[PDB]
Amino acid sequence: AXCXX
Amino acid sequence: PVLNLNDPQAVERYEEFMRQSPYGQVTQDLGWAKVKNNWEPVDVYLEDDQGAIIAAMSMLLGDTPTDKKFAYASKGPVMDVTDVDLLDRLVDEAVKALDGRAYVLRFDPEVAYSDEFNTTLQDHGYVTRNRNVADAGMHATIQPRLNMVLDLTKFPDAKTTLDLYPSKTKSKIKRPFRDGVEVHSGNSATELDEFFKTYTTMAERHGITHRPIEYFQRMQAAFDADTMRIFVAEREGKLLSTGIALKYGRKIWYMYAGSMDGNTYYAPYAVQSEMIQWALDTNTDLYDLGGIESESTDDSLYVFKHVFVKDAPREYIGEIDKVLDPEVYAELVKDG
DNA sequence: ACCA
């Protein structure tokens with residue numbers, strides 16, 4: 001959840 | 001048409017379109033479904049009158065707290081999304097393939113935000129998520145909308161990373177190498193283990209969430225060393241910093257990274273210099289350092305990436321939502 | 001200091 005990717 | 005993933009000839013035709021398109025994205029490659037192995041893949045495409053593929057959309061379906069799936073085409077579709085009449089036709093094919101199972105189809109292509117484009121998408125019935133949700137920060141959208149992208153086509157004669165930069169930045173980039181930092185790269189289990197040690201250390205230092213090693217093993221299995229490359233910075237046999245870059249379409253993308261605790265001698269700048277060098281050596285148009293929260297010195301991501309990107313960050317159109325079940329959409333998505 |  002945190003940088004996407 | 002819908003792609004039959006069990007048909008290797010169709011799959012290879014789909015992949016050749018993906019790999020050769022100027023709109024291609026690693027997260028639209030079918031290899032990305034192998035990374036996201038907890039999602040369900042559904043892939044569609046359109047053909048021209050000669051039967052050649054002209055547009056494709058790779059979707060991954062995820063669960064929700066409702067009876068509906070979330071359908072997501074990360075950084076897709078692969079076509080000119082400003083050609084909205086063609087976009088509508090591809091989205092219609094995707095919607096057929098979803099067969100009522102999803103409440104939304106979301107796609108977030110790397111196309112600049114503009115008022116005219118936002119208005120056209122809304123005119124065509126899409127729900128867009130961009131400046132209207134900006135207050136929620138970087139994670140208002142799944143991928144960051146603001147991205148720090150180095151346009152190498154502005155420097156057609158550059159041979160090395162230093163050729164891209166003013167003297168003051170040349171000095172910053174030279175400094176790790178002057179102090180003994182050396183970078184190697186590869187896509188073997190050895191470099192993956194080195195990356196993972198720095199990645200977990202970074203995550204624990206920041207108290208943030210981090211992916212299991214099997215995620216990156218699936219990535220390494222899906223993509224060869226001409227696509228995925230892990231860059232590892234050391235100083236006299238001491239591991240300092242790493243980063244994973246993916247080369248696909250018009251860009252090389254700095255996607256994951258980490259540094260050990262302690263003195264790292266600006267090793268992350270050496271990692272950047274070598275990924276940029278990889279972009280130069282392969283005549284790649286763009287080097288993407290990825291997201292920032294805001295164009296502000298208060299943002300540590302912006303400060304770091306501004307060392308390498310002096311142009312303004314690119315601001316994308318954000319999330320484009322084809323709403324399919326509007327009741328569940330309003331339950332699960334807030335429009336800011 | 002963060003350099004993800």
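Counting starts with 1 at the first residue shown.
Using N, Cα and C of the backbone, Cβ positions are placed for all residues, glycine too.
Annotated features, as they stand in Swiss-Prot:
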type: BINDING; residues: B:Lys36, B:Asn37, B:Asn38, B:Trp39, B:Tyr103, B:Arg211, B:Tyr215, B:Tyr256; note: substrate binding site
type: MUTAGEN; residues: B:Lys36 to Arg (Swiss-Prot position 37); note: Reduces activity 150-fold
type: MUTAGEN; residues: B:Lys36 to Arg (Swiss-Prot position 37); note: Reduces activity 200-fold
type: MUTAGEN; residues: B:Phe70 to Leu (Swiss-Prot position 71); note: Reduces activity 2-fold
type: MUTAGEN; residues: B:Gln143 to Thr (Swiss-Prot position 144); note: Slightly reduces activity
type: MUTAGEN; residues: B:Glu204 to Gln (Swiss-Prot position 205); note: No effect on activity
type: MUTAGEN; residues: B:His206 to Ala (Swiss-Prot position 207); note: Reduces activity 11-fold
type: MUTAGEN; residues: B:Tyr215 to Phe (Swiss-Prot position 216); note: Reduces activity 25-fold
type: MUTAGEN; residues: B:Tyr215 to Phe (Swiss-Prot position 216); note: Reduced activity
type: MUTAGEN; residues: B:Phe304 to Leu (Swiss-Prot position 305); note: Reduces activity 6-fold
type: MUTAGEN; residues: B:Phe304 to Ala (Swiss-Prot position 305); note: Reduces activity 17-fold
type: MUTAGEN; residues: B:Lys305 to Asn (Swiss-Prot position 306); note: Reduces activity 11-fold
Q) When the Cα of B:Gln143 (mutagenesis position) is compared with the Cα of each of the binding-site residues B:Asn38, B:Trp39, B:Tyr103, B:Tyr256, which one is closest? A) B:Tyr256
Q: Which residue among the recorded positions B:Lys36, B:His206, B:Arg211, B:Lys305 has the fewest other Cβ atoms within 10 Å of its Cβ, if you could check?
A: B:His206
Q. If we take B:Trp39, B:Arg211, B:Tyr215 as the recorded positions, which have a Cβ under 8 Å from chain A?
A. none
Q | Neighbour count (Cβ, 10 Å) for B:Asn38 (substrate binding site) | A | 9
Q: Please state whether DSSP places B:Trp39 (substrate binding site) in a helix, a strand or coil.
A: coil
Q: Have a look at the binding-site residues B:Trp39, B:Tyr103, B:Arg211 and say which one has the shortest Cα distance to B:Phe70 (mutagenesis position).
A: B:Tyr103
Q) Going by C-alpha distance, which of the binding-site residues B:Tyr103, B:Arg211, B:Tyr256 is nearest to B:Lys36 (mutagenesis position)? A) B:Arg211
(Q) Whole-number answer please: how many Å between the C-alpha atoms of B:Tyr256 (substrate binding site) and B:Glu204 (mutagenesis position)? (A) 15
Q) Rounded to the nearest angstrom, how far is the Cα of B:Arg211 (substrate binding site) from the Cα of B:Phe304 (mutagenesis position)? A) 23
